[PDB]
Every structure is written in structure tokens, then in C-alpha cells.
Amino acid sequence: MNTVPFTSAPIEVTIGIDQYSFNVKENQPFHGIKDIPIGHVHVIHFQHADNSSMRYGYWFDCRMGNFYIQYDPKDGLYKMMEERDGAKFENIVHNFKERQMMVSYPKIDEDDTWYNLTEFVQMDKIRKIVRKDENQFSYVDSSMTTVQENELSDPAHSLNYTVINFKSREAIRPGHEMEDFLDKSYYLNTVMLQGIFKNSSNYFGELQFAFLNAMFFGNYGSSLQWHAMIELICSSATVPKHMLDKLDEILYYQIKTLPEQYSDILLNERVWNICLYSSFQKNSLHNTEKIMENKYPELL
Amino acid sequence: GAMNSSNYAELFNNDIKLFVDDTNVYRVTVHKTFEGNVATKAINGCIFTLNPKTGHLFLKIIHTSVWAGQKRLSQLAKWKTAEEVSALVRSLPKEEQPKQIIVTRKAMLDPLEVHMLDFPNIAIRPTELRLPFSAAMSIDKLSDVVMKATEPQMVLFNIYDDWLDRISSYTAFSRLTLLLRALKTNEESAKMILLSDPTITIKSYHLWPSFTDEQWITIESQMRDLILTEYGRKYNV
């Protein structure tokens, strides 16, 4: 179990750790989050009591170093940092626990939800989508735009998701125009899986990171990427059985975990009605279809 | 964006553009089988590709053999149209390639776009206009060349004959769509009006009679009266 200490909490802010979140009052003595489960990626995020705009946060993994949070009054936000002094860091962490000023990551032991949302998410891949390689953790916020969004401004702050475009030379072999646009199997399996992503797990991992950024920051271009990656699978006639079955699990926990009030902006009606009812893989998403119908029959 | 009554006159500027009408690409008769089931028999079709500015018509004939052994033919008809339009553009010298292609039916956008991926600077546009180009097979010479064809074949025409010697493009296109609007609503009447006078002939290199200017005015009025009448009849106004 690992710890992410906070130097202080000088402004009123709602803090999230993964799917959990806590209200912290201006200069309440909050000094960190303990018992964070080793072995997965994590995200720690913020929404100031005063600006319900700009949700922001940090993807990290505690195996890659000792991280703490510190409010910056110049830049106006909670910043994630690395302590390189191992001894100086266990010292901080042990004193705040002794004083019991830290919350416990509140994991029910029956609950695989976080593991189910991050199964294929790996910190190394995240740091390629969010290039900033003097930190081992990654910043994301509400307003960051993706590489594909920018093509249609500032690249240092871009989300370098893999560009998927159904009407591009990449997607469409010449002479197979009609075939390849109606049956994207060759874009999916040769171009994206074997070509770019190399395996299904990196693809799933990007799909999943996209979702989480959409859900936790309302990053609209991540939402677009999650939908595009779902759609490319569902619109392919030939998909390894192991991907179809894993996809149905992946989507099930994403749909399950989504705040009920948010379905309207985070769920693209066309994509889901095509995937679940019109696509080649209509019949291969039995759990995702059951949960979508019982929870959001309106969208359908 | 889409083409409509507001930006109508853009059709007649000096930016090369073509209309693609796909309505007659896939044509069938519907009949009964010996066992009483229904079946279709395909007949020859045509893509109607038209430069509204100059009258040039790229009549690509679609031979029934194209369909042999194919499923989902009405869907395939759209991809074939897009394929042939793409091949046409590719065959034209650069300075003749269009800057815009306007498809009369929105279902053509995705097939055409996909087939034009090599021509990113050619804009594919829909239209809100209700153009009568399905009546192109009501022009006898066009229906004749399509129905006799024994192979794929492109036949080139000027759909305005020699009108542009005496009128503008804008007015030529208005005449053409009025004629074809009338052929569509009541072909028998429309064709009666055009040939009632045996002394007015069609040149061998033309599609329409050689009306004088004054005779065209009477024709146009007779076509307008035909179209209005048919409307009251349709709706009982």
C-alpha cells in the first residue's frame, strides 16, 4: 500500500482519487491519501469550490516514485510533484499518518471496479499520449484538445491519441473502397492492431484511458476517441473472439461506472445504437447491451 | 455546404463543377415468377453527370452485366456511381477537373467522398434543390443509346444543344429543368408539346427541336401550364 501526501489544502476543493472523492474545506488540515493499492495506474483530480470549470488531475503509478501534492498560489492549482529524497519522504508520510491527517483509499475488497476500468492502462503508454517527459506522472484537464481536434493549437498541451478517421486513405485501401468502408476489418486488424498498436491490449488501454479522461474531466475529445475506438471494432466483420468478449466486459464497467446524470454528453447516440443494434458485432455485446437498456433506454 | 435557392447562381460562375444524378444507374422491371413469387429483371442504366455551366453531359452507361452475381444492388449502385465519377475526373486533364461535385441525392456523399479521397481539394456537396434529373431517360436520344448499349460505354452530349449561342447559362439551365420537370410530371403531355409541329425537327447532333426564340417562349409557357395543372390534379387544389 502506498501514500500520496499533500503539503496543505489552502483552497476549498473537491478531491478525487480514482472513482472516489472527498470535499476539503479551505485550510482544512488534509495531508494526503494512504493505502492506495499498488499494481494499477491511478488518477488524483480536482475541482475548486469556486470554479466548477476546469476539472484537472494527475495520472500516476506509485511504483515509479514518491509523489505528493502541493498547492501553487501563483498558478492557482494543486500541483503533483516528485520527492527524490526517499528518506525525507517516508519521514513526511509517517508523521502525517501518526497525526492521522490522511484519508484511506476506500476500497471494498469485493470490488474490482478500478481494476476493471484500468485493466490495460499502462503508465508508459499514458506518457506517450501526454508527452511531458521530465515528469513520471501526467497532467490532464477539462480543456485539453487532441491531435485530431487540432488538425481541424498548442502541441505541448495536446492529447496525442491515435488518429482514427473512417474516410481517409489510411482507412481505405484503393480498389477496396466500398469493401473497406462497410467492413473496417482491414483498418482494425492490419492498420491499427498489427500496424500501430501492435496488440489488442495497447488498443484496449488507449480506449480505456480515453473513457476515463472523458468521465473524470469531461474532456470532450477523449469522449470522441473512446467512441471512435468502440465504433472501429463494432464496424469490423472479423474480430478475434478474445477481443469481442473482453470488449463486452470493458464497456460493461464503463457504462456501469458512469454518473447517471451525465449520459447525455458522454454517450453518442449514433455510435451506441449502431454498435448494439446495427453493426456486425450487435450480438457480441450481451452484457453491455443489457446494462445500456436497463439504465439508459432513452438514448436508445 | 449544401446547394439551395440562396446560392443558386454559383452554378454559373467560372469554377468548374458537375452534377451527379444516380437515379437511373440501377433500373429493374418487377415481374411474377412461374410459382407466383416476385422477381426483378435489371435493364441498362446511366449515370447523369452534367456541367450546368457549359451543357456538357458525361452519360456513363451502366450495362446490366455489372450486376451479375451481386447482392445489395441498390447499395452497390451508389459505389459504382462513385467509382465511375472518380474514374471520369481522373481521366480529365487537371485544368478540366471540377472544383466541386454536387450529388443530387445525399446517399451518394459517403461513396463519392471515399472514392475521391485522392482529390481532397474537390468539394463533394449535397443539394436541397429538387432537381428533375431522373427524367433524363425521357429524352428519346438518351434512352435510346442506353437501351441499345451492349457494353459499358461513355457517350458525350451537350444537353443544351446550341442554346448558349443565344442565351446565358442561367437561362439554359432554367429551360432544361423546366423541360425535364414537365417530362417527369406527365411525360406523354410533355412530349406531345415538343413534337406537335412536324415542321420543327431535331438536328441529328441535338437532343431537342430547333425552336426559334419565339417558339421557345410558347414552349416554355406550355410546359409551365402543364406543370401547374398536374399539381391541382395531384392535390385537388
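All residue numbers here begin at 1 and follow the chain in the order shown.
Header lists the method as X-ray crystallography, 1.9 Å.
Backbone N, Cα and C define each Cβ position, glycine as well.
According to Swiss-Prot, the experimentally introduced change B:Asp21 to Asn (Swiss-Prot position 1853) is described as follows: Reduced growth at 30 degrees Celsius. Strongly reduced growth at 16 degrees Celsius. B:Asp21 (mutagenesis position) counts 23 other C-beta atoms within 10 Å of its own C-beta, drawing on all protein chains shown.
Neighbours of B:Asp22 (mutagenesis position), defined as other CB atoms within 10 A of its CB across all chains, total 28. DSSP classifies B:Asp22 (mutagenesis position) as coil under the three-state reduction. Listed in Swiss-Prot is the mutagenesis experiment B:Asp22 to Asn (Swiss-Prot position 1854), annotated as follows: Reduced growth at 30 degrees Celsius. Strongly reduced growth at 16 degrees Celsius.
Among the mutagenesis results in Swiss-Prot, B:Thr23 to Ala (Swiss-Prot position 1855) has the note: Reduced growth at 30 degrees Celsius. Strongly reduced growth at 16 degrees Celsius. The residue drawn here is the original one. Applying an 8 A CB threshold to same-chain residues 6+ apart, the list for B:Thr23 (mutagenesis position) reads B:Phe48, B:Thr104, B:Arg105, B:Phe133, B:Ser134.
Over all protein chains present, the Cβ of B:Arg105 (mutagenesis position) has 17 other Cβ atoms lying within 10 Å. Listed in Swiss-Prot as a mutagenesis experiment, B:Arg105 to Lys (Swiss-Prot position 1937) is described as follows: Severely impaired growth. Reduced growth at 30 degrees Celsius. Strongly reduced growth at 16 degrees Celsius.
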